[PDB]
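Here the structure is laid out as structure tokens; the discussion comes afterwards.
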Amino acid sequence: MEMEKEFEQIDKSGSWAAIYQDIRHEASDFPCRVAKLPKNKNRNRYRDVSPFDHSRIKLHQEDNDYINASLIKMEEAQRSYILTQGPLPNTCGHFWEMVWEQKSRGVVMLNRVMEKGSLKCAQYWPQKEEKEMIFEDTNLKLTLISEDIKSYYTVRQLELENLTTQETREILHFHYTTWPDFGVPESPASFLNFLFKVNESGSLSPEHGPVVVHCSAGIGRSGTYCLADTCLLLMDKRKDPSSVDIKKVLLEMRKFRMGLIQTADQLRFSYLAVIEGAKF
Ligand SMILES: [Cl-]
Ligand SMILES: [Cl-]
């Protein structure tokens, strides 16, 4: 296992911080003019995390098309992802409008709504069957149909209805609920099981739009999920599976959204998840 040997070499050298800073230095820089317009100030959760203009998702209704979300198109892996921030109280209607317009059928959430007493995301889906949500700005209704609550993740069956046309769609909400409050998981086992459950659900089917992935900023935990999923896809396809270079894959994803993988510990965990998932 070449990656397992390079991993052990990086560990033995204590050079995760060094590799991670090289990634930061080598990462693409593209404009984010739309994100920074005055009229979009209250659409961004974090002033330092913005979508590039070239890859941002545009909303189709007529007054303001902006959402803090990026299309990551991993051409060789043959999968696209939408990475987005945790919705704000005023952007939940936009979030579901994006889900509708992009034809997504899965949402991957990697945070709890509150962590360490701080809010990471608005409560953008209904917790009770009988208390559906109506987004009057985007004319959508969202109902909780059922959920399967497990020890380390929950999968919810939501019904999203376009109130204009009365069309309905089933959306699966894949909520990883156990990422630690600080740092990364000690073992990737639970995270891998979750990733495989998302894949097995039929959500990443090329018949549907891209999966929507978020955490609080849509770059750290979300970057780890995207990076691990993309590397596992490449290994399951490439003639030489050991030729998958995780640093190069990450730099490719960073052409589409800034800041993906926010710490050297996230980078090490991504390597560890890919190594362990490849064995599986
Ligand atoms: Cl403006
Ligand atoms: Cl960064």
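Cβ from N, Cα, C; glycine included.
For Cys215, the entry in Swiss-Prot reads active site, phosphocysteine intermediate. Sequence annotations record features per position, and here Swiss-Prot assigns substrate binding site to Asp181, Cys215, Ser216, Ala217, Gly218, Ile219, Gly220, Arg221, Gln262. One mutagenesis experiment catalogued in Swiss-Prot, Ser50 to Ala or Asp, is accompanied by this note: No phosphorylation. Under its mutagenesis annotations, Swiss-Prot gives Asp181 to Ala the following note: Substrate-trapping mutant. Under the heading of mutagenesis, Swiss-Prot lists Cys215 to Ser and annotates it as follows: Catalytically inactive mutant; abolishes sulfhydration.
Swiss-Prot feature annotations superimposed on the structure.
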residue	record	Cβ contacts under 8 Å, 6 or more apart
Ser50	mutagenesis position	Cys32, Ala35, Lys36, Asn44, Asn68, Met258
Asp181	mutagenesis position	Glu115, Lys116
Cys215	mutagenesis position	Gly86, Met109, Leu110, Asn111, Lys120, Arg221, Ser222
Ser216	substrate binding site	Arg45, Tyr46, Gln85, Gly86, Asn111, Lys120, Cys121
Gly218	substrate binding site	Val49, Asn68, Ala69, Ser70, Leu83, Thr84, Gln85, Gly86, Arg257
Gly220	substrate binding site	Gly259, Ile261, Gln262, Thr263, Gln266
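The maximum pairwise C-alpha distance among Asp181, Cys215, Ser216, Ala217, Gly218, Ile219, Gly220, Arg221, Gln262, the residues recorded as binding substrate, is 16 Å. Other Cβ atoms within 10 Å of the Cβ of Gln262 (substrate binding site), summed over all protein chains shown, number 19.
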